[PDB]
Amino acid sequence: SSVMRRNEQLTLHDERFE
Amino acid sequence: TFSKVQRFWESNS
Amino acid sequence: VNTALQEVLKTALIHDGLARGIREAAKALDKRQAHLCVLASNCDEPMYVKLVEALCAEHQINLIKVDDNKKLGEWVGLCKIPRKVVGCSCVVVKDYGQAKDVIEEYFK
Amino acid sequence: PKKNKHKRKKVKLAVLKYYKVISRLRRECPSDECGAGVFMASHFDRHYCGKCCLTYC
RNA sequence: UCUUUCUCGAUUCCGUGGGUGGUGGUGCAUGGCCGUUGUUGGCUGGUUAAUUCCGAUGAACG
Ligand SMILES: [Zn+2]
């Protein structure tokens, strides 16, 4: 897990990595 | 005194 | 009612429970595991238009009618990011993961 | 005799012929792995099924 | 492969460019690694004439 992100401008799919 | 025949029955290394 | 349908198909994509295509939709329908079905209204051949709700009523499955198919197809993830734009006429949500309650008491 | 690639025939609604109106037009496979939904292929002299080759002639 | 529809279903498949190009081929530099440039000790099994055949099964000194 990281600390920063792309922050804004929405999301499309959270992705299933597990 | 038993289970010696059971010990010898196990034929493996 | 479309936004609730959009979020329930989105969470179907999240949980990978939906089946795309009339073949996979019918296989989910007749095997008694389906929860809801979605049918596009922009169809030319009328042979498969009338039998889908017959299958839904025979197995006690609820149905939602949408006017467009390409919008339904790009919502359910038939496009890659989009260059290729394709749309489906029928899709069945076999299982779910707020507005789904709105959908289920809209059914009643 | 060039290396032509075979094209699958886009049959129009091959799904919508195993059910009427309710029941199954074709038979059901009695197999353990699958069945009752895997439609039983009935050709003009024979039969053909999906996975574990439960075939009747 | 040539007819007959059963199944897996995005893992897609048809054509065109002198523009890149790929299990590409080949030559140069390149990190590790083999080998290359003394002395003294120490048997469950089947099988054949035979401690027979196959089959599991260590240490110091210069
Ligand atoms: Zn069958």
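We're sticking with Swiss-Prot numbering for chain D, so the shown stretch reads 88-108, 114-149, in order.
So how was this one determined? The header says electron microscopy, 3.2 Å.
Keep in mind that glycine also has a Cβ here, set from the backbone N, Cα and C atoms.
According to DSSP, D:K107 (mutagenesis position) sits in a coil region rather than a helix or strand. Looking at Swiss-Prot, you'll find the mutagenesis D:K107 to R noted as follows: Abolished monoubiquitination by RNF25, leading to impaired ability to rescue stalled ribosomes; when associated with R-113.
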If you draw a 10 Å sphere on the Cβ of D:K107 (mutagenesis position), how many other Cβ atoms land inside?
10
